[PDB]
Amino acid sequence: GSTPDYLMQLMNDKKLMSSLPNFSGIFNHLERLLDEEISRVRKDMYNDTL
Amino acid sequence: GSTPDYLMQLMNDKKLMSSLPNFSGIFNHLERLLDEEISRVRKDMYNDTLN
Ligand SMILES: [Ca+2]
């Protein structure tokens, strides 16, 4: 039984990062790490179905 | 040994985040994910050594 609240919070962080490409551009890895966490979360929620 | 380039880039990102508390504070999880990746990287580099 999975909870969407975490995923929802992450995607709001992601929307925000997308809105600030100038800030994102001064970090080496920051936005990629958020993307990877989001992919991980979605995979987990789906796999707790199988 | 060296050069541990990925770790240095991450730790630079972390210092930059610390330097920008107002920017960091508008996100729910962003800085923690960075902290977690750093710990993971240091752990892997150390474990690769016990081989
Ligand atoms: Ca922190």
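We count from 1, first residue shown onward.
From the backbone N, Cα and C atoms, a Cβ is placed for every residue, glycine too.
Within 10 Å of the C-beta of B:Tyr6 (mutagenesis position) there are 15 other C-beta atoms, taking all protein chains into account. Looking at Swiss-Prot, the entry for mutagenesis of B:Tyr6 to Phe (Swiss-Prot position 17) says: Impaired homodimerization.
Here Swiss-Prot notes a mutagenesis experiment, B:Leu10 to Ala (Swiss-Prot position 21), with the remark: Impaired homodimerization. Proximity of B:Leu10 (mutagenesis position) to non-local residues of its own chain (separation of 6 or more, Cβ distance below 8 Å) is seen for B:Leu34, B:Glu37, B:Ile38, B:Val41, given in sequence order.
Here the residue is the original one, but Swiss-Prot notes a mutagenesis experiment at this spot, B:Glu37 to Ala (Swiss-Prot position 48): Impaired homodimerization. With a 10 A radius on its CB, B:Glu37 (mutagenesis position) counts 21 other CB atoms from all the protein chains.
According to Swiss-Prot, the experimentally introduced change B:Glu37 to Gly (Swiss-Prot position 48) is described as follows: In qk-Kt4; induces embryonic lethality possibly due to its inability to homodimerize. The secondary structure of B:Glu37 (mutagenesis position), as reduced to three states from DSSP, is helical.
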